[PDB]
Amino acid sequence: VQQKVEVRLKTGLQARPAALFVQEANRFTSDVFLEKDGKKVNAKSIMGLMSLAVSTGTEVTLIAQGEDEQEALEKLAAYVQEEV
């Protein structure tokens, strides 16, 4: 089941946090995504990170279409815009 919460990627998933992002979204047994204002990709995947997630400042919706749909999507999107 897929849900996603769009957040501004203040992380812009460069590596430090975002590797952990991918890792968490990935922990989540969900087809996770990150959709830059709709431009979605597998959040836990290369293009999810490097492509969409890496777009620091984009209001990208972090999806999780898995066992931890809601869980994954919300905390992962949260993560992008929650710290620095």
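Chain A residue numbers are taken from Swiss-Prot; in order, the displayed residues are 2-85.
Just so you know, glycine gets a Cβ as well, placed from its N, Cα and C.
Other C-beta atoms found within 10 angstroms of the C-beta of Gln15 (mutagenesis position) number 14, with every protein chain shown included. DSSP assigns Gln15 (mutagenesis position) to coil in the three-state reduction, outside any helix or strand. Quoting Swiss-Prot on the mutagenesis of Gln15 to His: Cannot fulfill its catalytic role within PTS transport. Does not affect dimerization.
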